[PDB]
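*Asks:* Structure provided below as structure tokens; questions to follow.
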Amino acid sequence: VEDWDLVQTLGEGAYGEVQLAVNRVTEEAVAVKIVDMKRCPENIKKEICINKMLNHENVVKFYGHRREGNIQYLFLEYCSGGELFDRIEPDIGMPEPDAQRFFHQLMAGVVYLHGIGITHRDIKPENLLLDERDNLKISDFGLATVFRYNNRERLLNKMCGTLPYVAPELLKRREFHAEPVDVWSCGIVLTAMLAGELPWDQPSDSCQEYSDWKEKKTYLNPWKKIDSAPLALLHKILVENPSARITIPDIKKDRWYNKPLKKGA
Ligand SMILES: NC(=O)CSc1nc2ncnc(N)c2[nH]1
């Protein structure tokens, strides 16, 4: 209902909804995110602001914004593939070559964000969308924030994200570096893809499955489905001390990361 028709509902969250809009003249599809500022104005001005900085093949395109009352309309690349979440078979995951390719595309997007001083802070399969040729795009910058400006880093203090995906320092420390948190969440997503389950409700000393992983009990049941070469990478991502945790440039040199698995189109 805005130059375009609102054909179907795409992702009814908390803020409002994402709809698939079609232009009735040109037949062009986009996603429109609809937020009723009455039902925050502060984070939404941050979201659109972050979104205008963004330009990359593995980040959901931003086309523009109108205010039409209280109602903000973020116009956004439509991804006809839907959520990575729906390509993960529960208890099974997906073929390893598919997982690896999605993991390459996720790191490409994350390297790009971090390079422009942005952290997403909520990486999980619900927030990773697939375009028409199954290319992965990072979606939803509503929790995103700047962690580097004029080349100076600032530590984060606000706890946010989604508990099974969150790194342990964010539960333990008053301030923490933004990039190791995104890396950790990337390793939970890789686990979800290769085992089709999440390893723990949250990375707490009070959580048994998490305790089991630190004791390297990899005979148990996320890890036993995985396979020694991706598992070795996960041993380097899911390291409790954020300073010993592997970084992205070092992820790109990992053996499974560079292992040939998958054919072309
Ligand atoms: N609820 C949210 O914050 C986003 S839901 C969503 N956003 C989308 N953008 C493009 N294509 C889709 N299928 C989309 N689904």
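Residue numbering in chain A adheres to Swiss-Prot, whereby the residues present occupy positions 6-44, 48-273 in order.
Heads up, header says this was done by X-ray crystallography, 2.2 Å.
Positions of Cβ are set from backbone N, Cα and C atoms, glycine also.
Below are the features I grabbed from Swiss-Prot:
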{"type": "ACT_SITE", "residues": "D130", "note": "active site, proton acceptor"}
{"type": "BINDING", "residues": "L15, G16, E17, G18, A19, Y20, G21, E22, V23, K38", "note": "ATP binding site"}
{"type": "MUTAGEN", "residues": "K38 to R", "note": "Abolishes kinase activity"}
{"type": "MUTAGEN", "residues": "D130 to A", "note": "Abolishes kinase activity"}
{"type": "MUTAGEN", "residues": "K132 to R", "note": "Strong reduction of chromatin-associated CHK1 ubiquitination"}
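Quick one: where do these features end up spatially?
*Replies:* Contacts of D130 (mutagenesis position) defined by a Cβ separation under 8 A and a same-chain sequence distance of 6+ are given as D148, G150, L151, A152, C168, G169, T170, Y173, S193, in order along the sequence.
Cβ neighbours of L15 (ATP binding site) (same chain, under 8 Å, six or more residues apart in sequence): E22, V23, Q24, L25, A36.
A C-beta separation below 8 Å, combined with a sequence spacing of at least six in one chain, links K38 (mutagenesis position) to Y20, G21, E22, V23, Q80, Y81, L82, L84.
DSSP assigns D130 (mutagenesis position) to coil in the three-state reduction, placing it in neither a helix nor a strand.
The Cβ neighbour count for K132 (mutagenesis position), using a 10 Å radius over every protein chain in view, is 21.
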*Asks:* What other residues of the same chain, not counting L15, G16, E17, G18, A19, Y20, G21, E22, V23, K38, have a CB atom within 8 A of the CB centroid of the ATP site?
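*Replies:* For the ATP site, the extra neighbours are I39, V40.
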*Asks:* Please give the Cα-Cα distance in angstrom between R44 and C48, rounded to a whole number; the 3 residues between them are not modelled.
*Replies:* 8
*Asks:* Let's check the environment of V23 (ATP binding site): how many other CB atoms sit within 10 Å of its CB?
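*Replies:* Around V23 (ATP binding site), other Cβ atoms within 10 Å: 21.
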